[PDB]
Amino acid sequence: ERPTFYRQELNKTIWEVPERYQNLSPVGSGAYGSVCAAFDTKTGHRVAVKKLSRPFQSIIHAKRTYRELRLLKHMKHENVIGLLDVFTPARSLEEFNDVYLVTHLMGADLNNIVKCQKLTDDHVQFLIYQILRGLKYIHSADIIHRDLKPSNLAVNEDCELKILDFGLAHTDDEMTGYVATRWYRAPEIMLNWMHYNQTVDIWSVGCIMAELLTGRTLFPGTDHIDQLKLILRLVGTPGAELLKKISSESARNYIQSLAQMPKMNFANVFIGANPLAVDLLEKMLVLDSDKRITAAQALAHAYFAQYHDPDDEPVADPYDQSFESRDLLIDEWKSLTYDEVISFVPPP
Ligand SMILES: Nc1ccc(Nc2ccccc2)cc1
Ligand SMILES: [Cl-]
Ligand SMILES: [Cl-]
Ligand SMILES: [Cl-]
Ligand SMILES: [Cl-]
Ligand SMILES: [Mg+2]
């Protein structure tokens, strides 16, 4: 049975939502939609309600809408954002135009915490442990997050953490200059010299952990090339083993122009840090992505001895991504999205 919907205009936008959602108040609007905070009378939760902007305006946009809904419906883990509800006011596929997504309302992010709070080593242990616990789950479904950074990590008053804002495939201008959008990205993808794989997310975790330990951005480059130079000064220029593996002619020709540099001593960079934290950073921030520690391996590192429990670090159900190689028309992506809206089953 379909709920009753009511309409209201908020900051020049029409919102048509089920009666269960009350006290709507605008909180932001990006290029993908607008967001209101609300009170959900069915669950008692404060929620974020996002109305997608132009979800089916082109093939690229229609596929992106389907991609986002499929991802959010799959994620069921304590350290990853999940979907509380999805709805449309349409009564049939023929009148289907608008999609609304509902999640738990998040307060502070990790940006707020590192700028404002004095963190003990125990705080860093617990925060990084939770990132890695969620990432083990994500990676076990063969998903790559692609955009891990402090503003995409929600944290509450009890220091409990959730991963947000999966990369749905950011423009070139958004990555240009002195911008946090690029400071956490792995070197092999910053100029697209290699195809994305899950090891890029571990590089991001290393950059985040360093910033929690020092209070400062690790690689705050003023552009792509300045940032690469900061990276290679810390971790060294590519050695013979890694050079043999480089398959990008653009990478090779530029890298060969730089004077060679050795890896620095991390104990002299991260002065005063727990030696076990330094050891883990050395295993994450490895230039050769084949040699980086994985999320599952990192959970067993001695730095996390007080939190690690191998019986409480779950993996995901399998996730079918075959749609990503499929070529369909706008109305076919739209019909697939409609089916996923109507089949949604809420959590307990
Ligand atoms: N194919 C391939 C392999 C490794 C890399 N990584 C890299 C290259 C130059 C500088 C820093 C990192 C790129 C392409
Ligand atoms: Cl309702
Ligand atoms: Cl609609
Ligand atoms: Cl950020
Ligand atoms: Cl699936
Ligand atoms: Mg974000």
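Residue numbering for chain A follows Swiss-Prot; the residues present correspond to positions 4-172, 174-352, in that order.
The way this entry was determined, per its header, is X-ray crystallography, 1.5 Å.
Cβ from N, Cα, C; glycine included.
Copied from Swiss-Prot, the annotated features are:
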| type | residues | note |
| --- | --- | --- |
| BINDING | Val30, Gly31, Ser32, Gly33, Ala34, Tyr35, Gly36, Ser37, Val38, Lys53 | ATP binding site |
| ACT_SITE | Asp168 | active site, proton acceptor |
| MUTAGEN | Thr180 to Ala | Phosphorylation blocked |
| MUTAGEN | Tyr182 to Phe | Phosphorylation blocked |
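Everything Swiss-Prot records as a feature, shown here on the structure.
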residue	record	Cβ contacts under 8 Å, 6 or more apart
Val30	ATP binding site	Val38, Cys39, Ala40, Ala51
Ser32	ATP binding site	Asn14, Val38
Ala34	ATP binding site	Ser56
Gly36	ATP binding site	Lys53, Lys54, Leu55, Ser56
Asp168	active site, proton acceptor	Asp150, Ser154, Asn155
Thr180	mutagenesis position	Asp227
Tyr182	mutagenesis position	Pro224, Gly225, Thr226, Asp227
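Among the recorded positions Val30, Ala34, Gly36, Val38, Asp168, the ones whose Cβ sits under 6 Å from an atom of ligand 6 are, in sequence order, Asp168. Within 8 Å of the Cβ centroid of the ATP site, not counting the listed residues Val30, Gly31, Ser32, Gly33, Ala34, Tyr35, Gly36, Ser37, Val38, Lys53, the chain contributes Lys54, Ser56. The number of other CB atoms found within 10 A of the CB of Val38 (ATP binding site), across every protein chain shown, is 18. Mapped onto three states, the DSSP output places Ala34 (ATP binding site) in coil.
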